[PDB]
Amino acid sequence: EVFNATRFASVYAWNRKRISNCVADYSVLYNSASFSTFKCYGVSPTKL
Amino acid sequence: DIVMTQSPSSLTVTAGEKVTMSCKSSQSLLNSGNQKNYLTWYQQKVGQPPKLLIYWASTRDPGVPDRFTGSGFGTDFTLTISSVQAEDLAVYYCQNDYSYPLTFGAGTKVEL
Amino acid sequence: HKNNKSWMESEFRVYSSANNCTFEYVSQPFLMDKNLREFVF
Amino acid sequence: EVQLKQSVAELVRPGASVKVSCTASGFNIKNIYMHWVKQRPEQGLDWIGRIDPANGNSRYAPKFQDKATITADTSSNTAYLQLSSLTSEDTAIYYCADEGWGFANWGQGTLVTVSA
Ligand SMILES: *[C@@H]1O[C@H](CO)[C@@H](O)[C@H](O)[C@H]1NC(C)=O
């Protein structure tokens, strides 16, 4: 829903959300082909 | 095991001139879901290890990002540079990533 | 509230400050529905 | 930022074993299954193999199978590369990796030199 948000937050007023007590599924992120730059710093994308 | 052949000979070019180099990739590197090819370019000078010039076959890495955009469906890849500078005087490596057994290319030398 | 005909909770006056929030949990009520209610914490 | 400071190259003898340790800063190895790569001088660079911190189950290139064994340390922010039956061809530069879309950060370079 963060990725599907119709109107994203402004670049200066970037929305910060703390998420926990759930299961993070990164498989859908890999499956989606819309992403152009998926650079990861300090962590392997595969081991997410 | 994929045989990766780059441009064999060095391409002497004048400063600020376009270069046409390409490495042919077999096995037609493609992945389900994401259409981005799993071949990543590299930029290696003489003295320090190589660094990612392009990954996903089209993604400008931060730092000296003068084009390097490549148009390829998997069988062929291109890393043309419009203008070559001091940082562009290096050897470029194209490496496959979709196949688990991966090997790098021979290398292409470009100088001003 | 006149429309609801009940004492509806207007606002959270329990704490003056809520700095460094770390955890939150929500579940079905258990304190509602003469009958003894026992709890161990 | 993030840097890979592998151990400085040391002289080795033929028929012996060498352990090369790569250190990382800014994160931990636990989320990084670093690759290992050697660059043969005046020759096309080649990939050695892959390891994992937990359940390493290392897989190497067919040319380096049963020859280059690499182990990953759970702690100390280090990983060790072991070699055996080193020859003159084995004298090459080695680098580390961050197993991104490409090998994001490489080692400074180690010349594993076999001589007398
Ligand atoms: C929402 O974004 C995700 C990206 O992870 C994408 O896979 C999904 O298709 C998007 N939803 C819709 C309805 O497009």
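Note that chain A carries Swiss-Prot numbering, so the residues on display, from first to last, are 340-387.
This deposition comes from electron microscopy, 2.9 Å.
Cβ atoms here come from the backbone N, Cα and C positions, even for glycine.
Quoted from Swiss-Prot, the note attached to the mutagenesis of A:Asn343 to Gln states: Reduced viral infectivity. All protein chains shown were included, and the count of other CB atoms within 10 Å of the CB of A:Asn343 (mutagenesis position) stands at 5. The secondary structure of A:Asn343 (mutagenesis position), as reduced to three states from DSSP, is coil rather than helix or strand.
What Swiss-Prot says about the natural variant A:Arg346 to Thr is this: In strain: Omicron/BQ.1.1, Omicron/XBB.1.5, Omicron/EG.5.1.
As a natural variant entry, A:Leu368 to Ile appears in Swiss-Prot alongside the note: In strain: Omicron/XBB.1.5, Omicron/EG.5.1. Annotation note: A:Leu368 (variant position) sits in a helical segment as assigned by DSSP.
In Swiss-Prot, a published natural variant is listed as A:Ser371 to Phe, annotated In strain: Omicron/BA.2, Omicron/BA.2.12.1, Omicron/BA.2.75, Omicron/BA.4, Omicron/BA.5, Omicron/BQ.1.1, Omicron/XBB.1.5, Omicron/EG.5.1.
Remark: A:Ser373 (variant position) has no non-local neighbours by Cβ distance under 8 Å and separation of at least 6 in sequence. According to DSSP, A:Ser373 (variant position) is assigned to coil rather than to any helix or strand. According to Swiss-Prot, the natural variant A:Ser373 to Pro carries the annotation: In strain: Omicron/BA.1, Omicron/BA.2, Omicron/BA.2.12.1, Omicron/BA.2.75, Omicron/BA.4, Omicron/BA.5, Omicron/BQ.1.1, Omicron/XBB.1.5, Omicron/EG.5.1.
For A:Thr376 (variant position), no same-chain residue that is 6 or more apart in sequence has a Cβ closer than 8 Å to its Cβ. Where Swiss-Prot documents A:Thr376 to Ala as a natural variant, the accompanying text is: In strain: Omicron/BA.2, Omicron/BA.2.12.1, Omicron/BA.4, Omicron/BA.5, Omicron/BQ.1.1, Omicron/XBB.1.5, Omicron/EG.5.1.
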Cβ under 6 Å from ligand 1: qualifying recorded positions of A:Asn343, A:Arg346, A:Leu368, A:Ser371: A:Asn343, A:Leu368, A:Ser371
Cα distance (Å, whole number) from A:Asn343 (mutagenesis position) to A:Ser371 (variant position): 12
Residues from A:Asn343, A:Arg346, A:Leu368, A:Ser373, A:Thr376 facing chain B - recorded positions, CB under 8 A: A:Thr376
Neighbour count (Cβ, 10 Å) for A:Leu368 (variant position): 14
Protein Cβ atoms within 10 Å of A:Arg346 (variant position), excluding its own: 5
Cα separation, A:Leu368 (variant position) to A:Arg346 (variant position) (Å, whole number): 19
